[PDB]
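This structure is in structure tokens; I'll ask about it shortly.
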Amino acid sequence: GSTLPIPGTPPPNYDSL
Amino acid sequence: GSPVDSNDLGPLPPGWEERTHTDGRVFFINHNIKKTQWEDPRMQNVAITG
């Protein structure tokens, strides 16, 4: 039940990578 | 088509990196101020100064 392909928030931050 | 250095960079811009998203789509990420983006920064260009 995803549907939403693009939420709006950018990819994973470098700090979290 | 039309081989020229009009709007081509190759391995992304300086300080940037091509990272693979959890969905498979490779996004762009800069190492200057640690900030990634879905859009293409190397593509959004059509002018310079020389």
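Each position is counted from 1, following the chain as shown.
Each Cβ is built from the backbone N, Cα and C atoms, and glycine gets one as well.
So Swiss-Prot says this about it:
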MUTAGEN   A:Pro11 to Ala (Swiss-Prot position 615)  Decreased interaction with NEDD4
MUTAGEN   A:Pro12 to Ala (Swiss-Prot position 616)  Loss of interaction with NEDD4. Loss of inhibition by NEDD4 and NEDD4L
MUTAGEN   A:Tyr14 to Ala (Swiss-Prot position 618)  Loss of interaction with NEDD4. Loss of inhibition by NEDD4 and NEDD4L
MUTAGEN   A:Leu17 to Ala (Swiss-Prot position 621)  Decreased interaction with NEDD4. Decreased inhibition by NEDD4 and NEDD4L
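Would you situate these features in the structure and describe their surroundings?
Annotation for A:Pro11 (mutagenesis position): no spatial neighbours, criterion Cβ-Cβ under 8 Å with sequence separation of six or more.
A:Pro12 (mutagenesis position) counts 14 other C-beta atoms within 10 Å of its own C-beta, drawing on all protein chains shown.
With a cut-off of 8 Å between CB atoms and residues at least 6 apart in sequence, the same chain places nothing near A:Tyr14 (mutagenesis position).
In sequence order, no residues are near A:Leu17 (mutagenesis position), counting only same-chain partners six or more apart with C-beta under 8 A.
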